[PDB]
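Just below is one structure, and these are the notes that go with it.
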Amino acid sequence: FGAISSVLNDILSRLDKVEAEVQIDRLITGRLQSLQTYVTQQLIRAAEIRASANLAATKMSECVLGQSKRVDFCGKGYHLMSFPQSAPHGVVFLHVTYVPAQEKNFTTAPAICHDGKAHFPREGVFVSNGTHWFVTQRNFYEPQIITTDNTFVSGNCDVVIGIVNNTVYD
Amino acid sequence: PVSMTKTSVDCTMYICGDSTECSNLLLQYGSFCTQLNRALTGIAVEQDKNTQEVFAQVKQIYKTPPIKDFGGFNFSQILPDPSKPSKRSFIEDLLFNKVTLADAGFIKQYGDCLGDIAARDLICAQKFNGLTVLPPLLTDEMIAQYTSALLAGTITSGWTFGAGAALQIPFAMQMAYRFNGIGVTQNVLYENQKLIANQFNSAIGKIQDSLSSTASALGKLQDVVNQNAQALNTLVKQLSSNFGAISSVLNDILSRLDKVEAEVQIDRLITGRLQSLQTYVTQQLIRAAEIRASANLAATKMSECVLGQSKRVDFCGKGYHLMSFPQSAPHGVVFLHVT
Amino acid sequence: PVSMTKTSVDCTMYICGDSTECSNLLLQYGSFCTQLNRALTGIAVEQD
Amino acid sequence: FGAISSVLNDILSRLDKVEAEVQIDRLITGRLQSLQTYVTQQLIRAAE
Amino acid sequence: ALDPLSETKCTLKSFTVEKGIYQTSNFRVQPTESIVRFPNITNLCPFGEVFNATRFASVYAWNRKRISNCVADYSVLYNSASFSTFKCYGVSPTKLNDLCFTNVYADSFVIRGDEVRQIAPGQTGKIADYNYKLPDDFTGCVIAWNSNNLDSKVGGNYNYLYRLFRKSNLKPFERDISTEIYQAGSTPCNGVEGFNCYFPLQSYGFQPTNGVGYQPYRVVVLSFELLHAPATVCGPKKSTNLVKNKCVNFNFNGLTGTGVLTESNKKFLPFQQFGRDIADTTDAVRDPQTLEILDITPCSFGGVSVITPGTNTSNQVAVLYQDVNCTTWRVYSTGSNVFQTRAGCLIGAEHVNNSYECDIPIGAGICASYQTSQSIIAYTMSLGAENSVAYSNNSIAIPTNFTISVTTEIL
Ligand SMILES: *[C@@H]1O[C@H](CO)[C@@H](O[C@@H]2O[C@H](CO)[C@@H](O)[C@H](O)[C@H]2NC(C)=O)[C@H](O)[C@H]1NC(C)=O
Ligand SMILES: *[C@@H]1O[C@H](CO)[C@@H](O[C@@H]2O[C@H](CO)[C@@H](O)[C@H](O)[C@H]2NC(C)=O)[C@H](O)[C@H]1NC(C)=O
Ligand SMILES: *[C@@H]1O[C@H](CO)[C@@H](O[C@@H]2O[C@H](CO)[C@@H](O)[C@H](O)[C@H]2NC(C)=O)[C@H](O)[C@H]1NC(C)=O
Ligand SMILES: CCCCC/C=C\C/C=C\CCCCCCCC(=O)O
Ligand SMILES: *[C@@H]1O[C@H](CO)[C@@H](O)[C@H](O)[C@H]1NC(C)=O
Ligand SMILES: *[C@@H]1O[C@H](CO)[C@@H](O)[C@H](O)[C@H]1NC(C)=O
Ligand SMILES: *[C@@H]1O[C@H](CO)[C@@H](O)[C@H](O)[C@H]1NC(C)=O
Ligand SMILES: *[C@@H]1O[C@H](CO)[C@@H](O)[C@H](O)[C@H]1NC(C)=O
Ligand SMILES: *[C@@H]1O[C@H](CO)[C@@H](O)[C@H](O)[C@H]1NC(C)=O
Ligand SMILES: *[C@@H]1O[C@H](CO)[C@@H](O)[C@H](O)[C@H]1NC(C)=O
Ligand SMILES: *[C@@H]1O[C@H](CO)[C@@H](O)[C@H](O)[C@H]1NC(C)=O
Ligand SMILES: NC(=O)c1cc(I)cc(I)c1I
């Protein structure tokens, strides 16, 4: 730090009080600056660690204590649950999610015209297997016969773009 | 804002320039320069890390469908156009135009800075004083490609590509599902499909007009750019401080003083310039923490507003959130929140 | 907590008080006081 | 801060320009370091 | 300094380097030659007129002589001149031969042997207060030598006078030659000496048998400025030719440095010799001989990075010069493999047209990897797989199955 030596013992051994005072002052200033730099870096890293810990606490609240509907907050896919595990200076979250596997093409329609009225699924999507029209949930292919219980009527058939014609069978 | 300027400092060149005596005296410090460079390297790595988290959420590049039949909805304005040399959208072109970077590129040859241009060009002075700017790992074209892939996944598959295995769906049915999500029966979507498409197109045109006008509205990214440039220019300007020495120029001290007498002046100058570098690095660390928080928020918004429909109030715009569209911008991302 | 106390520093008054010789000597630094005041002004604006 | 006194008035009263210059420089460096530390801590607390 | 890999090893303070890219020191350019540029002056400085003068002035009426257009070769004083005191303040003595001095003034007088200590910037006493005061920021050299063999008389030499009883202390470099009667008491004088009224000037004794403290001493104070103005007094340094457009060490009127000198469009005013930028560095200089303005540019410029696969894997390295076309070049070593990516010239790495995941981030969309004969390969990194969503206005994709996926997040 600009002093004749970095060792206080050498300076005190070869210099008297007055001459060694300036060297010791230089060393003190340098080492105090080093300590201040270390403490500032520690403060910045502590702020970053605090942000990470706040995120971890939020994830434990929302992924472990409940089922989160936020996308990609508790893993990739539709979040089912999460399990915490302790780790040195941290937490590991095992995110059990639901991932669609085997997609299949289907012919769909926004609405179906039955008796001059437009019908809608109100829970899923209309699909066709070439000849007949069923209604199925969006995340899993479970076709069901289109009845009045899984559809609702709204207006006429001349307003919906893409409406198709299908006869409801008892 | 997503990322900030990545910088590197040659401490020997900044503190001592081309003086061998000053370099020999600075060798007694040693570890402080390494500490400063390690902090700067961490910041530079974190910048590309932030960019990767924000824009590389999906590792599966979906490019634009050719038909572009989305039930009256017009996305040719936020989708890329092949006519432009850069495959970026027109709105992305506006955003690129409205943010002015410090330098056009990241390579400035010695011949360009040779002569009187060194004293007039800020970048030339920064480079001659040991301050270098590192380019981002992801180019603007690559970020535009990531944004285009996200847009194509949102338009063609909706929310499914955010959970993997993008499932195609007609856009009208996707809008009906989103209407059901915001608590409105889907028939309202179908009975007013023309009106909703026209309103969306008009809002896109209003964004057009707002960005193409003299109003900037992109001050957040320009502030980051200006802050980095100001920090570098302040670092350059602080070399004129004497720090208690007889002069702020090492050459004058070495010319008028012998080794012993010049040693104390060079030590004072070294201490002052090291303090300046430490202050710059500390400010860069604080700004990098702020930029990292902003980039984490941007990544969360891309996950929850673009890859899905968020039910959090005022998280993806004002009103009941329907969807969002990402757009690349210099050192940032612009979210178009359709509510 | 939402906001903290907004502060400003007159570096010449803190370092030198009312000494003219100290002010003249401090003029050789100059930019560091401006940097400190710019950071403090940024904090004060961020509070509001 | 390594100076003979922490008061500028005492140094200016007992020392001439040349001799007091080094003491005032030491005091200026120390007080500038104190201000810089305060501003850095304020920046960190403002981020929090 | 053997190679940038060894520089990286020294920077990391280890003998092993992990895979990655590391910033090294900026591209250094060493000076090739050294040039000295002084104005052509042949006349020797009037050392005889100053130090060999037959008569010296009194301290209260100290003489000031201008020195200009001469070579300050003080070694000529070695043969005949012996100096008891020689103290320089604004300049180290050993540098006096390599410098040019701006406004040289020689102040000559004679004092007592005991009063020589009073010729200093911050001294008090009779001479320092009432006769001759040096400024606190004095730049120059004080020279004093015993002159008992010249200024002493057997009966007593009373021709040398000093000022006593002055009302106030003299300003620096101020001369007072008034002979008004000093009023010490409350009774005011009327030009007559008596009681509390004294003549302000008193003569030294200066006898050959006086003690060394009361023997005459001749004092010459040389005052000048350094490295700020044209200057016309220079040391005994021989000038060389002017070398331009090349990294050289330069000595312009005592101002030493290293850089490249180019012809400048700046128009210096007649009183200006040096030009300085925002950082107070000398970036322009007027040639003392040709009177032309030259811009000075630092030799070192450009960032350098080293890409390594890890010393445990291979000793091969690639070098990235971040401010260069691979269009001699500003490269430490060039051979065979040059790619010229954005972010600078890349030397020592092969280039392929394929795209892979990033391994070592070079930047600007370019990455590097140690791949197979193993070698470093530079490529454009891939953003991911490319496909098409089979979009249609009446087609949907619905999952017929599902996968229960468990993933780990570390915080
Ligand atoms: C989608 O919007 C673009 C505008 O960005 C439309 O292109 C405009 O078309 C009109 C006439 O059709 C021209 O007068 C404008 O100059 C065009 N603007 C451009 C090219 O920027 C485009 O027609 C719209 N798409 C549909 C299907 O209507
Ligand atoms: C609901 O709002 C829409 C849009 O704000 C209205 O549609 C506009 O109606 C005005 C007449 O008041 C026309 O001049 C505009 O051309 C219409 N816009 C479009 C895009 O068609 C609509 O009338 C309002 N009321 C209802 C019942 O829909
Ligand atoms: C320079 O001259 C001025 C004026 O002649 C001096 O100031 C005078 O000082 C005497 C006592 O020292 C006072 O009695 C007068 O009233 C002062 N007059 C004015 C106009 O100030 C001053 O002291 C001189 N400076 C030096 C260094 O000799
Ligand atoms: C005649 C006036 C010349 C003015 C020269 C100006 C600046 C050059 C500096 C110093 C020259 C005088 C040195 C006297 C002592 C020499 C060394 C010795 O013998 O111990
Ligand atoms: C659906 O059909 C398209 C072509 O029309 C095809 O590319 C796609 O793979 C099909 N999807 C499935 C799940 O088979
Ligand atoms: C469609 O499904 C119905 C009932 O599931 C079945 O009877 C019919 O054969 C199917 N048609 C085709 C083409 O698969
Ligand atoms: C899809 O578009 C075609 C246009 O060729 C149209 O004939 C058809 O009715 C549309 N179907 C739906 C469901 O919108
Ligand atoms: C459905 O029925 C309506 C009313 O008869 C008719 O106008 C329309 O063409 C029919 N659609 C199809 C696809 O046959
Ligand atoms: C000074 O004078 C002496 C005697 O006259 C002479 O020997 C000497 O060379 C002179 N020195 C100079 C520098 O003129
Ligand atoms: C000497 O310097 C003058 C400048 O005053 C210049 O005009 C002249 O050419 C120089 N002579 C030589 C021989 O360099
Ligand atoms: C190198 O210079 C050439 C001019 O011939 C220019 O085209 C190129 O852009 C420069 N290098 C880079 C990385 O831009
Ligand atoms: N990951 C890579 O970069 C890479 C991988 C393989 I396998 C082959 C090659 I050539 C490369 I350049």
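For chain B, we keep the numbers from Swiss-Prot: what you see runs 728-1066, in order.
Here the Cβ of each residue, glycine as well, is placed from N, Cα and C on the backbone.
Among the natural variants that Swiss-Prot reports, B:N764 to K is described with the note: In strain: Omicron/BA.1, Omicron/BA.2, Omicron/BA.2.12.1, Omicron/BA.2.75, Omicron/BA.4, Omicron/BA.5, Omicron/BQ.1.1, Omicron/XBB.1.5, Omicron/EG.5.1. Annotation note: B:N764 (variant position) sits in a helical segment as assigned by DSSP. Under a cutoff of 8 A between CB atoms, and with a sequence separation of 6+ in the same chain, the neighbours of B:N764 (variant position) are B:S735, B:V736, B:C738.
In the three-state DSSP scheme, B:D796 (variant position) falls into the coil class. One natural variant named in Swiss-Prot is B:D796 to Y, and its note says In strain: 19B/501Y, Omicron/BA.1, Omicron/BA.2, Omicron/BA.2.12.1, Omicron/BA.2.75, Omicron/BA.4, Omicron/BA.5, Omicron/BQ.1.1, Omicron/XBB.1.5, Omicron/EG.5.1.
Listed in Swiss-Prot as a natural variant, B:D796 to H is described as follows: In strain: B.1.1.318. For B:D796 (variant position), no same-chain residue lying six or more positions away in sequence has a CB closer than 8 A to its CB.
Natural sequence variation is annotated in Swiss-Prot for B:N856 to K, with the remark: In strain: Omicron/BA.1. Here B:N856 (variant position) comes close to B:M740, B:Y741, B:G744, B:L962, B:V963, B:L966: these same-chain residues lie at least six apart in sequence, with C-beta atoms under 8 angstroms from its C-beta.
Under its natural variant annotations, Swiss-Prot gives B:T859 to N the following note: In strain: Lambda/C.37. DSSP classifies B:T859 (variant position) as strand under the three-state reduction. Every protein chain shown contributes to the tally, and the Cβ of B:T859 (variant position) ends up with 25 other Cβ atoms within 10 Å.
Other Cβ atoms within 10 Å of the Cβ of B:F888 (variant position), summed over all protein chains shown, number 22. Listed in Swiss-Prot is the natural variant B:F888 to L, annotated as follows: In strain: Eta/B.1.525.
Natural sequence variation is annotated in Swiss-Prot for B:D950 to N, with the remark: In strain: Delta/B.1.617.2, Mu/B.1.621. Of all Cβ atoms in the protein chains displayed, 11 besides its own lie within 10 Å of the Cβ of B:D950 (variant position). In the three-state DSSP reading, B:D950 (variant position) counts as helix.
All protein chains included, B:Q954 (variant position) registers 18 other Cβ atoms within 10 Å of its own Cβ. The note that Swiss-Prot attaches to the natural variant B:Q954 to H is: In strain: Omicron/BA.1, Omicron/BA.2, Omicron/BA.2.12.1, Omicron/BA.2.75, Omicron/BA.4, Omicron/BA.5, Omicron/BQ.1.1, Omicron/XBB.1.5, Omicron/EG.5.1.
In Swiss-Prot, a natural variant is listed as B:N969 to K, annotated with the note In strain: Omicron/BA.1, Omicron/BA.2, Omicron/BA.2.12.1, Omicron/BA.2.75, Omicron/BA.4, Omicron/BA.5, Omicron/BQ.1.1, Omicron/XBB.1.5, Omicron/EG.5.1. Shown in sequence order, B:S975, B:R995, B:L996 are the residues of the chain, 6+ apart in sequence, with a C-beta less than 8 angstroms from the C-beta of B:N969 (variant position). Mapped onto three states, the DSSP output places B:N969 (variant position) in coil.
Under the heading of natural variants, Swiss-Prot lists B:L981 to F and annotates it as follows: In strain: Omicron/BA.1. For the recorded site, B:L981 (variant position), the DSSP three-state label reads helix. Its Cβ taken as reference, B:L981 (variant position) is surrounded by 22 other Cβ atoms within 10 Å in the chains shown.
Quoted from Swiss-Prot, the note on natural variant B:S982 to A is: In strain: Alpha/B.1.1.7.
A sphere of 10 angstroms centred on the C-beta of B:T1027 (variant position) encloses 19 other C-beta atoms. In the three-state DSSP scheme, B:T1027 (variant position) is classed as helix. B:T1027 to I appears in Swiss-Prot as a known natural variant, with the remark: In strain: Gamma/P.1.
The closest partner of B:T1027 (variant position) among the variant positions, by CA position, is B:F888; the full candidate set was B:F888, B:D950, B:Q954, B:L981. When Cα-Cα distances from B:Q954 (variant position) are compared across the variant positions B:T859, B:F888, B:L981, B:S982, the shortest belongs to B:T859. B:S982 (variant position) counts 24 other C-beta atoms within 10 Å of its own C-beta, drawing on all protein chains shown. Spatially, by CA atoms, the variant positions B:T859, B:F888, B:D950 include one closest to B:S982 (variant position), and that is B:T859.
Cα distances from B:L981 (variant position) to the variant positions B:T859, B:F888, B:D950 are smallest for B:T859. Contact annotation for chain E: of the listed variant positions (B:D796, B:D950, B:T1027), B:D796 place their CB atoms under 8 A from a CB atom of that chain.
Proximity to chain C, defined as a CB-CB distance below 8 A, holds for B:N969 out of the variant positions B:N764, B:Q954, B:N969, B:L981, B:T1027. B:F888 (variant position) falls within a helix when secondary structure is assigned with DSSP. Taking only the Cα positions, the spacing between B:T859 (variant position) and B:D950 (variant position) is 20 angstrom.
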